[PDB]
Amino acid sequence: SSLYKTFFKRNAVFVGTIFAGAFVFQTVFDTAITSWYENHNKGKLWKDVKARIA
Amino acid sequence: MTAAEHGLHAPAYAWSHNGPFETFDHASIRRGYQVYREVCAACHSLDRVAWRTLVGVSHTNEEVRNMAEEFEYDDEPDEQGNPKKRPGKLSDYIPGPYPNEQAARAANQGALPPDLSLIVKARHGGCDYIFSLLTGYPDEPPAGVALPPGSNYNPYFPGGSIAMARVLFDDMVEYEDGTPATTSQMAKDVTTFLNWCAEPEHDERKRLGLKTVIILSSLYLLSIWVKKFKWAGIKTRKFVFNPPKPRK
Amino acid sequence: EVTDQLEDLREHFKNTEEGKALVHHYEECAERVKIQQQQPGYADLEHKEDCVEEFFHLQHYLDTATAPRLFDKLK
Amino acid sequence: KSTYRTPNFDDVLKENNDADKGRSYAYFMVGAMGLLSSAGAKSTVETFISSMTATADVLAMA
Amino acid sequence: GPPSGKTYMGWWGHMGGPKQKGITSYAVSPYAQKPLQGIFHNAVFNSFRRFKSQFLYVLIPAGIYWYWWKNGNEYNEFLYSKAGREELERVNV
Amino acid sequence: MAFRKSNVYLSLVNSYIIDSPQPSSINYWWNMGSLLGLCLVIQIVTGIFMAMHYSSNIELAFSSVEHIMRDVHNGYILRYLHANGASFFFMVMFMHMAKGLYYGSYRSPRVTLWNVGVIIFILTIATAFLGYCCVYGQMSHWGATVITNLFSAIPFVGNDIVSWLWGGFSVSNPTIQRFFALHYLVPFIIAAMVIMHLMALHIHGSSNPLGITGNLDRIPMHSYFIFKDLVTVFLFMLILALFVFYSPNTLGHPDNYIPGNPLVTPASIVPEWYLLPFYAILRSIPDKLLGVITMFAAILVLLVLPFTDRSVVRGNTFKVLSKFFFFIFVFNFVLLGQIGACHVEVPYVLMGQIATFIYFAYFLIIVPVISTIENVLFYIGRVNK
Ligand SMILES: CCCCCCCCCCC(=O)OC[C@H](COP(=O)(O)OC[C@H](O)COP(=O)(O)OC[C@@H](COC(=O)CC)OC(=O)CCC)OC(=O)CCCCCCCC
Ligand SMILES: CCCCCCCCCCCCCCCCCC(=O)OC[C@H](COP(=O)(O)OCCN)OC(=O)CCCCCCCCCCCCC
Ligand code: HEM
Ligand code: HEM
Ligand code: HEM
Ligand SMILES: COc1c(O)c(C)c(C/C=C(\C)CC/C=C(\C)CC/C=C(\C)CC/C=C(\C)CC/C=C(/C)CCC=C(C)C)c(O)c1OC
Ligand SMILES: CCCCCCCCCCCCCCC(=O)OCCCOP(=O)(O)OC[C@@H](O)COP(=O)(O)OCCCOC(C)=O
Ligand SMILES: CCCCCCCCCCCCCCC(=O)O[C@H](COC(=O)CCCCCCCCCCCC)COP(=O)(O)O
Ligand SMILES: CCCCCCCCCCCCCCCCCC(=O)O[C@H](COC(=O)CCCCCC)COP(=O)(O)OCCN
Ligand SMILES: CCCCCCCCCCCCCCCCCC(=O)O[C@H](COC(=O)CCCCCC)COP(=O)(O)OCCN
Ligand SMILES: CCCCCCCCCCCCCC(=O)O[C@H](COC(=O)CCCCCCCCCCC)COP(=O)(O)O
């Protein structure tokens, strides 16, 4: 569409979208893979074992 | 080598930290330090594990500042150069039970008991062997086997004759959270704990691998496409040949 | 009250049709060895028959049936 | 056959060129490979750079 | 700079192949064709055609050597048993 | 002209990685050259960042490796990238000298490329042995003993080279301290022998899997083989990232986590896998002087290969008989790795002697006879008379 003119035409704004798209991919994909890895291992982590010490 | 001189093959148990997405059981390490202290702290050093690594893994911050203040380490000497002792802190290593190697050999009939920091990575089988060693002692050895005086039999040790006597008996420890302390329950808990002591990164080595295999296999399917994109002008080239005028 | 979990399974698997057929081989060795090691002139022999091979057969059948059956019972 | 009769390219050609779209279904998949290689070359630099920082047993003696 | 010897590769323009003539090459831009148009019918039907030709040279040199290894690794465990100690004491002696 | 050809430094980048005319028909086996260039940088960048924490004394060798893996931030990443990225050095390199044997890339005019190949292959066996000896485990101490005791079989100059290598009377603190400062060095000899290896390649260009001339249809390197080499970079970084994060101690030996103790021999005293087929050759000669020579002539028999290949067509691609006997050799190099990791028992002491003869009759009997029967069968199959 007109997606090409705003984003992919100037290389100064193409690669400025790669870095602003990697700044969101760092924060989100790390939190999305941490919150899955602990949820798959619910009951084995120290944050759960510290709750059994009541 | 004979099968006796090779040791019996330690079988494949269903550990809770096998598989690629699973971590350690941090209620089986906290119950696995208690079996280390009450049973094999008598004759096994743990000289690579600092006291600070137990904080947050299986004990709190006050439970380690009251476990390191039971032992005593060498302070810097006083203003007259006399040596002196101090109670331990969070930056010290877990002290072994013997002062030197010859004191260790003298107490166990010549046999130096190995340091258990890396004993699961340094044995063929990993924790499947360290578990099955401790529960593998027969009541009486098979017929014809002449044991030397002062050597115990179990088949999982390479050679047949081991120097450690059968040590795990039922209900010899009393767990804090009310767990039935059998021989197999205790031997599973140290073998998880000795697996932690040799691999303190095993929780985080397996979740950095989940970040990397997801990125570096979606960077490989993408790079297949950009190869097939840029090579589309070469893979569909067409050559036609009509032979030129032979008068030249 | 609660006994050991692992010896609950080994006595469970030493009474099946294969466990009884393998302890009968260990009892055919360890009876042969005992009537051999009571013979005169036994200590000055070039080799003595032992039952490590029959014991390794029995101990391999047991621990391959209690390898995936054990760790659910352990809390 | 002459050299003015180009051969059959019809099995590989698109059904609609539309050069604002074909240069956007192909700069997406180049930009997506650039995005993970900038989130993947941050971690490669930050692994080696943070390796030189204050280690664990130095931080215990602070 | 200094010269060098004769090679069998030049550069762009004087590559050093034979003189070619009357061979014309057409190619379409990769922005105008669909990449990966034939991933299917090539991963199934062409990858079997490549596997039909060059598998009988990677199976018989791995069938000769793996039958040789498994017939010795099974022989090693015979003479180190209780049944084959009388064959062991004549082979090492 | 363009600035990429007019600059003094960029004209070397242009003529090597940008405008280098590669043949159009080269398959994915030609990507092993770029993988070894990547896999050399991983063994250097994760070597400098790991030698800032390594103390080289014999009392602090093994205790500082555990200091890396427990105390340094991402030390488990740095060491496992170095121990498994060195096993992946010798697996790409073994698939780079097998592409060379198969596609006939040793023949003329590329004999001066094959010879610098065998020199780089020697300095990498040397580097992976010195670096293994810097960890000072029970396989690393006792591996240095059995290897450097082999030089006490050189006649009349035997015991004075061994006692010069050791710096004493056994493998001690003078040895591990010099096996680190030597092991730091040699990857800056390999990285200056690879530049002497791309220079011998660039005068005649790469070969191609048909064995015919590639001067007709050339395509440049940039934007064609950059992005073809980027497929196997991201595949090599994927099979590495399973052997670093998910199963890191599979290729190594368990005994190497026992600290180095010179008073107890281990059960099976065996170097790391890639040096195994050069260990079943050494151990198969029932003599000490010839066993050193036959092990050293197992690398230098790679030089007689341009002069024993009697085939008039280049490469095994269009040959039937000399394609079967290639894979007889390749699955003989694998068996020879397995005899090197088994005990010296019957029948492995006879398997290792037949499978050493097949390693030394491929280059000297099987190749110059099969590649003569094939030259006659190509002739009499077409020329009717
Ligand atoms: C363990 C340590 C390893 C560390 C090194 C990591 C890299 C290992 C690379 C091994 C290798 O280079 O073998 C290449 C082999 C021969 O290539 P060829 O040119 O003859 O085939 C043309 C292909 O259709 C191009 O097809 P195309 O280029 O259009 O697609 C890209 C292709 C990339 O695949 C690969 O790179 C190899 C896996 O995408 C895929 O199809 C993957 C789909 C999941 O590729 C093949 O297609 C397999 C043919 C049989 C070879 C068996 C290999 C066993 C060792
Ligand atoms: C010191 C000296 C070092 C010597 C190195 C020793 C060997 C190291 C092992 C490296 C393995 C490399 C295998 C050979 C790779 C180069 C050969 C090759 O590229 O195979 C191509 C071959 C047929 O391809 P074509 O080129 O003939 O296609 C044209 C068709 N007209 O395709 C095929 O026929 C199938 C290829 C299948 C490869 C099988 C690899 C086996 C790997 C060993 C497995 C070990 C565990 C069992
Ligand atoms: C939970 C309890 C224990 C555990 C997990 C444990 C662990 C181990 C391990 C893994 C080995 C190595 C076996 C091998 O090298 O193959 C070993 C050997 C040894 N252990 Fe134990 N141990 C325990 C209790 C004890 C105790 C209480 C003693 C007291 C004397 C002891 C004395 C020894 C000795 C002397 C050896 C050396 C045996 C030899 O080298 O032959 N162990 N122990
Ligand atoms: C082609 C290059 C190299 C290869 C094949 C190589 C290979 C190896 C191998 C196999 C080990 C043993 C790892 C283990 O088993 O624990 C090792 C250790 C080591 N290497 Fe390298 N290495 C290379 C280059 C380098 C370089 C350039 C350095 C720079 C300082 C370096 C530093 C070390 C250190 C400090 C060790 C000991 C610590 C450890 O083992 O992790 N290496 N190397
Ligand atoms: C650090 C190790 C090495 C590096 C960086 C390296 C680098 C390269 C590169 C980049 C190429 C061009 C790509 C290709 O043709 O596949 C190449 C080609 C070649 N290499 Fe290596 N190489 C190494 C080791 C070796 C070894 C050990 C040998 C042989 C014993 C060898 C023999 C060859 C041959 C014969 C070619 C030409 C193949 C052809 O063009 O047909 N190289 N090398
Ligand atoms: C024929 O066409 C070619 C071709 O021409 C080339 C070049 C390659 C690629 C091959 C290579 C690149 C192999 C050459 C390898 C080298 C020259 C190795 C170079 C590596 C080094 C010299 C080591 C790197 C060292 C540094 C970068 C120093 C900085 C490092 C550190 C740790 C400094 C840290 C300090 C601080 C303060 C952070 C091909 O693959 C290829 O075929 C397509
Ligand atoms: C796909 C992978 C991408 C990764 C990218 C990373 C790698 C980038 C490539 C960098 C260049 C690699 C090759 C370097 C090389 O081989 O050149 C060294 C000089 C060779 O010069 P020549 O071109 O053979 O002679 C051709 C001449 O015209 C130039 O020769 P002259 O310049 O004089 O030689 C200098 C040698 C000096 O030696 C001494 C003794 O002083
Ligand atoms: C010394 C180390 C040797 C390792 C060998 C590495 C061989 C592959 C290197 C590929 C470099 C890619 C440059 C492509 C390029 O500049 O094209 C540029 C633009 O291409 C791109 O933007 C590609 C997207 C960015 C890809 C980033 C990949 C980083 C991963 C690097 C992993 C290896 C270090 C010119 O492309 P064009 O001529 O088609 O217009
Ligand atoms: C491992 C190295 C072994 C030897 C191999 C050599 C290969 C070197 C490849 C290096 C590639 C990167 C070099 C880019 C430099 C291009 C800029 C340039 O040449 O401009 C140069 C100036 O260079 C400099 O000032 C600093 C160069 C330092 C380079 C340090 C890396 C000027 O260029 P010019 O030719 O137009 O000069 C006009 C005269 N008034
Ligand atoms: C960063 C670059 C570092 C510097 C590299 C460039 C400078 C290196 C200077 C090297 C001078 C010493 C090399 C002399 C060897 C010349 C012999 C020769 O080229 O014969 C080669 C064969 O070379 C070899 O087999 C091994 C050479 C390995 C060299 C290892 C040092 C045959 O040469 P040719 O193909 O012209 O044969 C004509 C037939 N009559
Ligand atoms: C400079 C030599 C390094 C080569 C590394 C190749 C080996 C592959 C395994 C790498 C794992 C180490 C990184 C890591 O643990 O990150 C992990 C994430 O995984 C990745 O991102 C891997 C992406 C690799 C992209 C490759 C691009 C290389 C560009 C180099 C430019 C200098 C952990 O990241 P985190 O610490 O959580 O931010």
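Residue numbering for chain B follows Swiss-Prot; the residues present correspond to positions 62-309, in that order.
Here the Cβ of each residue, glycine as well, is placed from N, Cα and C on the backbone.
According to Swiss-Prot, the protein carries these features:
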BINDING   B:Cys101, B:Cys104, B:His105, B:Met225  heme c binding site
DOMAIN    B:88-241  domain 'Cytochrome c'
MUTAGEN   B:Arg166 to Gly  Abolishes catalytic activity
MUTAGEN   B:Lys272 to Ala  Loss of RIP1 from the bc1 complex
MUTAGEN   B:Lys288 to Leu  Loss of CYT1 and COB from the bc1 complex; when associated with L-289 and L-296
MUTAGEN   B:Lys289 to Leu  Loss of CYT1 and COB from the bc1 complex; when associated with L-288 and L-296
MUTAGEN   B:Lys296 to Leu  Loss of CYT1 and COB from the bc1 complex; when associated with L-288 and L-289
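Feature map: annotations from Swiss-Prot on the structure.
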residue: B:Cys101; record: heme c binding site; Cβ contacts under 8 Å, 6 or more apart: B:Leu177, B:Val228, B:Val251
residue: B:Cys104; record: heme c binding site; Cβ contacts under 8 Å, 6 or more apart: B:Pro158, B:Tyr159, B:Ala165, B:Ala168, B:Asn169, B:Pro174
residue: B:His105; record: heme c binding site; Cβ contacts under 8 Å, 6 or more apart: B:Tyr97, B:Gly157, B:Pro158, B:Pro174, B:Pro175, B:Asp176, B:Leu177
residue: B:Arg166; record: mutagenesis position; Cβ contacts under 8 Å, 6 or more apart: B:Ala172, B:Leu173
residue: B:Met225; record: heme c binding site; Cβ contacts under 8 Å, 6 or more apart: B:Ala172, B:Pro174, B:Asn213
residue: B:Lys272; record: mutagenesis position; Cβ contacts under 8 Å, 6 or more apart: none
residue: B:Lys288; record: mutagenesis position; Cβ contacts under 8 Å, 6 or more apart: none
residue: B:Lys289; record: mutagenesis position; Cβ contacts under 8 Å, 6 or more apart: none
residue: B:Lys296; record: mutagenesis position; Cβ contacts under 8 Å, 6 or more apart: none
- Item | Env. residues of heme c site, Cβ within 8 Å of mean position of B:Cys101, B:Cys104, B:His105, B:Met225 Cβ | B:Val100, B:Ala103, B:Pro174, B:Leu177, B:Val228
- Query: So which of these recorded positions, B:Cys101, B:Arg166, B:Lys272, B:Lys288, B:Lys289, B:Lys296, get their C-beta under 8 angstroms from chain A?
  - Reply: B:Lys272
- Note on the structure: Of B:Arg166, B:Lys288, B:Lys289, the mutagenesis positions whose C-beta sits under 8 angstroms from some chain E C-beta are B:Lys289
- Message: Considering each pair of residues in B:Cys101, B:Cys104, B:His105, B:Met225, all listed as binding heme c, report the largest CA to CA distance in Å, no decimals.
- Response: 11
- Item | Where B:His105 (heme c binding site) falls in three-state DSSP terms | coil
- Under 8 Å, Cβ to Cβ, against chain F: pull out the ones among the recorded positions B:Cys101, B:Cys104, B:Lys272, B:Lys289, B:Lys296 that qualify, in sequence order. none
- Please report the DSSP secondary structure of B:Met225 (heme c binding site), reduced to three states. coil
- Query: What recorded positions among B:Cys101, B:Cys104, B:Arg166, B:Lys288 have a C-beta sitting less than 6 Å from any atom of ligand 8?
  - Reply: none
- Per DSSP (helix/strand/coil reduction), B:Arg166 (mutagenesis position) sits in helix
- Note on the structure: Close to ligand 11, in the sense of Cβ under 6 Å, among B:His105, B:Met225, B:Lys272, B:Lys288 as recorded positions, are B:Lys272
